[PDB]
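Here's the structure, in structure tokens; my notes come after.
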Amino acid sequence: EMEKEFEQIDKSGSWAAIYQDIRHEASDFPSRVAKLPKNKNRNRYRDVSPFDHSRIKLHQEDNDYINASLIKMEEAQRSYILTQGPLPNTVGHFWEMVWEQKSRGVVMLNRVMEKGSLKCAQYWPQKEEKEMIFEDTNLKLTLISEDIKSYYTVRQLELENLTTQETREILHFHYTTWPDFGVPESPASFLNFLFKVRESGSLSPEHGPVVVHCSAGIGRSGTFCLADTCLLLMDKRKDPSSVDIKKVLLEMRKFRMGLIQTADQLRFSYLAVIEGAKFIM
Ligand SMILES: CN(C)c1ccncc1
């Protein structure tokens, strides 16, 4: 059981050590398309690249590249698209990916400004009456409603394909209170937020995979997917204590590099799963 293993690593202060074992054990696959010089401007960080095997393609014949990975968890029957925070020049690409993959939800785990720098372009409208047109991808985006709570905001958006005049409702789940440094003290607000995304039906097999992002799409984004998958595996298995969080993280790293950036994020993920398991048992 991981609750016991938590006290072990904690009392022995071994988090840096576990985390390094995971670093060394993690898959390494080619990322050739990401490093093409034509794609340099489409990447927020030169050291964070999708693997060729798991990358999302845009359907535009011109240049199909976006910094986005499909994570398929076969036993949990859960998929996720992890992506970087959009750049000023890739906001149209982001929404074209959301349109093509038939996603129902976008989960955002960062503020647009953190530590006095832009972590992300402002890629959605701030006012009902000021909609956004992405000329490069022929899409229109409208704010329908916005529900601001203490720890997170939920927004209702209409995405319209100007080419075919089809429209879809997108839910934007924005966690607003992840601290600039370190991790939340308690995982309660994060778990609440994750249960709210689940309730929406954004994580359901009826729809395309949820799109999850922070700045790089590996740290906070990793914690989100890891917690959701582990909790779902605990519902599904005859013995819930058979779920090894290190095994699940390693399976997820076959699909995108660097998921969980720090030993703090690893500790927080254990804590989120352990606490979440109480609300599930
Ligand atoms: C490469 N990169 C992070 C950027 C591209 C375009 N505008 C601002 C930043």
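Here chain A follows Swiss-Prot for its numbers: 2-282, in order, are the residues you see.
Recorded method for this deposit: X-ray crystallography, 2.0 Å.
Heads up, the Cβ atoms here are built off N, Cα and C, so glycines get one too.
According to its DSSP assignment, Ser50 (mutagenesis position) is coil. If you draw a 10 Å sphere around the CB of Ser50 (mutagenesis position), it holds 21 other CB atoms from the protein chains shown. Under its mutagenesis annotations, Swiss-Prot gives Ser50 to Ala or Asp the following note: No phosphorylation.
A C-beta separation below 8 Å, combined with a sequence spacing of at least six in one chain, links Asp181 (mutagenesis position) to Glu115, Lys116. Swiss-Prot gives this note for the published mutagenesis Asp181 to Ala: Substrate-trapping mutant.
The substrate binding site annotation in Swiss-Prot covers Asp181, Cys215, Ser216, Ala217, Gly218, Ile219, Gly220, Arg221, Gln262. Long-range Cβ proximity for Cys215 (mutagenesis position), meaning a same-chain Cβ under 8 A and a gap of 6 or more residues, is found for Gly86, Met109, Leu110, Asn111, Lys120, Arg221, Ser222.
A coil conformation is recorded for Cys215 (mutagenesis position) in the three-state DSSP classification, outside any helix or strand. While the structure shown retains the original residue, Swiss-Prot records the mutagenesis experiment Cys215 to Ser with this note: Catalytically inactive mutant; abolishes sulfhydration.
Marked as active site, phosphocysteine intermediate by Swiss-Prot: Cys215.
In terms of local Cβ density within 10 Å, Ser216 ranks first among the binding-site residues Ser216, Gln262.
Between the listed binding-site residues, namely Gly218, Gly220, the fewest other CB atoms within 10 angstroms of a CB are found at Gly220. When the binding-site residues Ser216, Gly218, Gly220, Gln262 are ranked by how far their Cα is from the Cα of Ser50 (mutagenesis position), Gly218 comes first.
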